[PDB]
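Structure first, then comments.
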Amino acid sequence: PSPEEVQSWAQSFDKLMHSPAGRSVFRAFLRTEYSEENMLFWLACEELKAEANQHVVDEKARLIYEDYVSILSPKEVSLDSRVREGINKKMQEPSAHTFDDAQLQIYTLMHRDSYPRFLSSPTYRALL
């Protein structure tokens, strides 16, 4: 929580996701703009990598395809296109890298829509 996490996260993005306190401040600022669901969408996607098993890989795969692609609330991650078909075709016999295309597209939305304002958001200048 020192000006290092602040000066460090402003020079590179990895340091922001490769640390517990980073994923935290980002989880809060986003909550304001009502853009936190995408946050979990990243952990749930990068969580399936600590498995790559086979039996649990299927149950969990549904939680992701169910909690979003199916239906649940207006908080549906902004996504739906050529990828909606690739996920439905790859859904059979999934793997620890099926959302690699979806999880990527989103990580880009936060980097492009949240980084320009986060670098100047009070949540980050509030500790500066």
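One is the number of the first residue shown, and numbering goes on along the chain from there.
Determined via solution NMR.
Keep in mind that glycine also has a Cβ here, set from the backbone N, Cα and C atoms.
Per Swiss-Prot, domain 'RGS' is recorded for 12-128, and the stated evidence type is sequence analysis.
According to Swiss-Prot, the mutagenesis experiment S73 to A (Swiss-Prot position 151) carries the following note: Diminishes gap activity towards G(i)-alpha3 and autophagy in colon cancer cells. Around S73 (mutagenesis position), a 10 Å sphere centred on its CB holds 8 further CB atoms from the protein chains shown. Annotation note: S73 (mutagenesis position) sits in a coil segment as assigned by DSSP.
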